[PDB]
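Visitor: Below are the structure tokens for one structure; questions will follow.
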Amino acid sequence: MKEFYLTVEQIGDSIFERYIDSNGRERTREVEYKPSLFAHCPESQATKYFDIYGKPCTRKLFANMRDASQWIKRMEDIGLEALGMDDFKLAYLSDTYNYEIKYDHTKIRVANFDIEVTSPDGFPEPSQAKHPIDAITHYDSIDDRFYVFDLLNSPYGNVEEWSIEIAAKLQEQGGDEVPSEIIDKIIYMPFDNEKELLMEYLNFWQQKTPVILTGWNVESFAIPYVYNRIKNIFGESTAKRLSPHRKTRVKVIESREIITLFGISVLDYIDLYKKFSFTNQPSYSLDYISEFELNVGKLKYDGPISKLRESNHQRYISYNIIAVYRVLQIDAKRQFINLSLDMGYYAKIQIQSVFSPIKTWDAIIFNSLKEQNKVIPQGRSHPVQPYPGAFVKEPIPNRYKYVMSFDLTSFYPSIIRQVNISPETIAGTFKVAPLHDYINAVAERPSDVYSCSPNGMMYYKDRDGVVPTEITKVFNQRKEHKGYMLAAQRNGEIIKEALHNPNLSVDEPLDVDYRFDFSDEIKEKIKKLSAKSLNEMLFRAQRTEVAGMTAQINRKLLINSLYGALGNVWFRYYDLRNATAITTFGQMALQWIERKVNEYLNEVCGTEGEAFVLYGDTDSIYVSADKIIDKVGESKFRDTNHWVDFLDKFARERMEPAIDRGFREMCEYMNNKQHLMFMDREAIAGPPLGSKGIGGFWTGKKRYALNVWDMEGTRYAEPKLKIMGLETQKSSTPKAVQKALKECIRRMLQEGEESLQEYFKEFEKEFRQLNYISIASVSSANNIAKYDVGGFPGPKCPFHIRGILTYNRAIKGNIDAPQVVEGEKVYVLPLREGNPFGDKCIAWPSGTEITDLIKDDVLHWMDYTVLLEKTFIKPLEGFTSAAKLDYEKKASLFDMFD
DNA sequence: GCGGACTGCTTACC
Ligand SMILES: Cc1cn([C@H]2C[C@H](O)[C@@H](COP(=O)(O)OP(=O)(O)OP(=O)(O)O)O2)c(=O)[nH]c1=O
Ligand SMILES: [Ca+2]
Ligand SMILES: [Ca+2]
Ligand SMILES: [Ca+2]
Ligand code: NA
Ligand code: NA
Ligand code: NA
Ligand code: NA
């Protein structure tokens, strides 16, 4: 097999690489790499090197990386560009791996670990590491084993060994329910003192040195804790064994620390999750995320974690092992490790650089160019500067019965490709008319020869640009995975339907690839399967969809980030002319098709001057279809699904071709390199046939709800609410309020006003019995100190911050009580007037029960009246006025009767 | 007292 790197670092004039050789063994080499950089040279000096602008360069080879760096400074001291890749390990990788890297993930050592530290004096600061590490569990992907390091003897208590027998038993048996599928994978090691544990851990580490190192908060807690504890016990030299090149770097933010372990690639799972999951969670405790991602139960114990080792060491160790397994389970579902390796090897970068789309693209573009013997420009300093973005129509707040939406495929990247926007394809400029002159096809055709954006920029149509070229490569990967996702999703609905009439029999899940639409043979079998087998198939489908979602949405993110990066001053190819070329063209494309679409519908409906498009944001249009439906008459339809089929067809056969024509003309108008504005139907929405449901409503920009029957070719088994912007979607809204508000909306859109009012009456009556956590608001807790004045709210102190201060006063002098962490999230509750806390709200760390010290008092004093009116009624009022309906029966003349 | 204009902060939508 082809070789592939695992890790690369630069240490002085040396490149240290770990790699898998052609016989699949892991090696390590130190290479005294001799890099090249480039200077512009006279045109008379023949060469094979040119900058992206076609100017010739001479290659300078250096004796070592140090001389290359010093020459860069000198060149600045002179005032001349020093071209080429200045990140030498990216050059090294490019030289060394001059081909499409095919990697074998089974050859890559992925380690997942988690440590426990009993601390009586609150949270154990990693920079200090005052307290013994009393457990480590460390899963090795090569061995497929959980290595458990259990401290039996500590100044905080001596305990008996953990029992694997008991670990495996059900909780109802007094066991820990350590998943049976890992019991035989546990390698348990007890120790009679910390020193021996740590030294054994290190010796283990040498033998099985991680390439990818992950876990949950491992970068901000586990790694710096382990590093410093070993450092403070055995000394710096021993601590450095954690690095396969015995080099570490302490990066400090005082007094926190991030340790950099040379030769290892740390991908903290919490950071992968935040960047790639596309969620915003009220809490990021592994407990909370596990329950959310896997539907497993919150782990239970009877005391504070601070005493868990002492009172139930058996459970303490089982829970440490489980914590490690939960991340593996989340990754098996979400697959962010795979994504990282994929992306990393594609760009040819340090795997941890997947967190930086700028580095990722610098690398991809560098390799693409190096390929053609081209030379990349030197990075330059630029001041930060604002610039305009998308257009968003101002909707008329109202209900809207029948709606179909359309959306442009990969919008900004398609503009990049269509127009041919790249640093080196710029041709010149033209004098711009006002934007609406272009939108209205009234302005003078910008250019006859070059491809144009209405911001004034022209680009060459002939030449290929490296930006369009490389963004197209990733776009095509995105498109492949999205197909798998959507097919898996369609399969899913097939399975959900057949689950309505399951055969009462015994059988097994069919062996099928859910990435592709089921064959008619598969469907026939399906409709003969047991419920058991069907539910298992449905699980596998949904898992295939998630896997597809991760792969597609994150390649989407990467290419949109290339768009973004053109407007970041740290990007080698920063250029506000290209950034604006894109967003301005987009503003045009949208408002142009609003016109064409409006024109086309008035026509085929024989109408004149009616506004079909009621909304659009960036690149989408939401079309009111009341009149399309009305031209046929509702009575012409057997059932809901009937007219849904109707609009699917109508949109497919009539509308899209018109839009196709509409954009082809725009392409012509701008003389663009290639027509790539592909706008397909998105959602079909409307009330159930015969129902009094209102179908949909908008409250304003970015705030709407629709009752959807078909989404991008997925015909749902039951209608799905698509709600955007409203409080049901926001992590800051209490859980029970979200659920309640969503049910009000479901009722409005599906059933009608009378339903809504019934539900509201009931909610109002019973809502005081809801668990406090479910009615707590959530907020991020930033700049607590900024607003802390002697324990009390400084000027302009935000509501949630006030609540934190209320908390800190209430727990003052309880070293043990949970502290609110700067930057992390808090639950917030309002308190009734005259409460013992001396303020109107109180806040505590999200994801947690409020400390027993004050919990009872908080519950007594919660302000249910404010909670309800402020978090539930106000939003509800907003929705219903928008839609023209009442959530309470107004007082009327009829009141005078019985 | 407190509405309305502004501001900081938060978290959506693309
Ligand atoms: C979601 C998102 C969009 N955008 C911009 C660029 C997107 O092309 C444009 C439209 O947003 P989207 O329509 O949501 O995404 P998309 O058009 O790029 O790809 P697709 O619709 O096929 O799933 O908004 C960003 O810049 N950053 C983002 O995170
Ligand atoms: Ca001993
Ligand atoms: Ca789009
Ligand atoms: Ca059946
Ligand atoms: Na159980
Ligand atoms: Na869109
Ligand atoms: Na689409
Ligand atoms: Na199409």
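Residue numbering in chain A adheres to Swiss-Prot, whereby the residues present occupy positions 1-254, 259-902 in order.
Method reported for this entry: X-ray crystallography, 2.0 Å.
Just so it is clear, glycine is given a Cβ too, placed from its N, Cα and C backbone atoms.
Found this in Swiss-Prot, in case it helps:
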- A:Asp411, A:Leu412, A:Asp623: Mg(2+) 4 binding site (BINDING)
- A:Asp411, A:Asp623: Mg(2+) 3 binding site (BINDING)
- A:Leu561 to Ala: No effect on the ability to recognize damaged DNA. Increase in probability of nucleotide incorporation (MUTAGEN)
- A:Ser565 to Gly: Increased incorporation efficiency of correct dNMPs; when associated with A-567 (MUTAGEN)
- A:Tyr567 to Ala: Inserts both dCMP and dAMP opposite 8-oxoG rapidly and with equal efficiency. 100-fold increase of dAMP and dGMP when situated opposite guanidinohydantoin. Increased incorporation efficiency of correct dNMPs; when associated with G-565 (MUTAGEN)
- A:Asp621 to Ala: Drastic decrease in the efficiency of incorporation of dGMP (MUTAGEN)
- A:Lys706 to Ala: Almost complete loss of polymerase activity (MUTAGEN)
- A:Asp714 to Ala: Complete loss of viral replication (MUTAGEN)
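Buried or exposed, and what's around them? Tell me for each listed feature.
Guide: Non-local contacts of A:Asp623 (Mg(2+) 4 binding site) by the CB criterion (under 8 A, 6+ apart in sequence, same chain) comprise A:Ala394, A:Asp411, A:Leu412, A:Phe415, A:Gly590, A:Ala593, A:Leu594, A:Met683. In the three-state DSSP scheme, A:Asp623 (Mg(2+) 4 binding site) is classed as coil.
When secondary structure is read from DSSP and collapsed to three states, A:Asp411 (Mg(2+) 4 binding site) falls in the strand class.
In three-state terms derived from DSSP, A:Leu561 (mutagenesis position) belongs to a helical segment. Long-range Cβ proximity for A:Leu561 (mutagenesis position), meaning a same-chain Cβ under 8 A and a gap of 6 or more residues, is found for A:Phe280, A:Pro361.
Within the same chain, residues at least 6 positions away in sequence whose Cβ sits under 8 Å from that of A:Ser565 (mutagenesis position) are A:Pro361, A:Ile362, A:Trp365.
Cβ neighbours of A:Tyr567 (mutagenesis position) (same chain, under 8 Å, six or more residues apart in sequence): A:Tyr416, A:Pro417, A:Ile420, A:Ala583, A:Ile586.
Around A:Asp621 (mutagenesis position), taking its Cβ as the centre, 18 other Cβ atoms fall within 10 Å, counting all chains.
Using a 10 Å radius centred on the Cβ of A:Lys706 (mutagenesis position) and all shown protein chains, the other Cβ atoms total 13. According to its DSSP assignment, A:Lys706 (mutagenesis position) is coil.
In this structure, A:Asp714 (mutagenesis position) is part of a beta strand by DSSP. Counting every protein chain shown, the Cβ of A:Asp714 (mutagenesis position) has 22 other Cβ atoms within 10 Å.
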Visitor: Reported as an integer number of Å, what is the Cα distance between A:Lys706 (mutagenesis position) and A:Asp621 (mutagenesis position)?
Guide: 8
Visitor: Taking the centroid of the Cβ atoms of A:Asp411, A:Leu412, A:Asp623 as the Mg(2+) 4 site, which other residues of that chain lie with their Cβ within 8 Å of it, listed in sequence order?
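Guide: Other same-chain residues near the Mg(2+) 4 site: A:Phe410, A:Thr413, A:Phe415, A:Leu594, A:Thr622, A:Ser624, A:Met683.
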Visitor: Determine the straight-line distance, in Å, between the Cα atoms of A:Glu254 and A:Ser259, where 4 intervening residues lack coordinates; round to a whole number.
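Guide: Cα to Cα, the distance spanning the unmodelled stretch is 4 Å.
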Visitor: State the Cα to Cα distance, in Å, between A:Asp714 (mutagenesis position) and A:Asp621 (mutagenesis position), rounded to an integer.
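Guide: The separation of the Cα atoms works out to 20 Å.
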Visitor: Ligand 1: which of the recorded positions A:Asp411, A:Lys706, A:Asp714 have a Cβ closer than 6 angstroms to it?
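Guide: Result: A:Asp411.
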Visitor: Looking at the binding-site residues A:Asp411, A:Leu412, which one has the fewest other Cβ atoms within 10 Å of its own Cβ?
Guide: A:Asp411
Visitor: Enumerate in sequence order the mutagenesis positions A:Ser565, A:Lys706, A:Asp714 whose Cβ-atom distance to ligand 6 is under 6 angstroms.
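Guide: The mutagenesis positions passing the 6 Å Cβ test: none.
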Visitor: Suppose we screen the recorded positions A:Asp411, A:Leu412, A:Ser565, A:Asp621, A:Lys706 by Cβ distance to ligand 7 with a cut-off under 6 Å; which survive, in sequence order?
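Guide: Result: A:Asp411.
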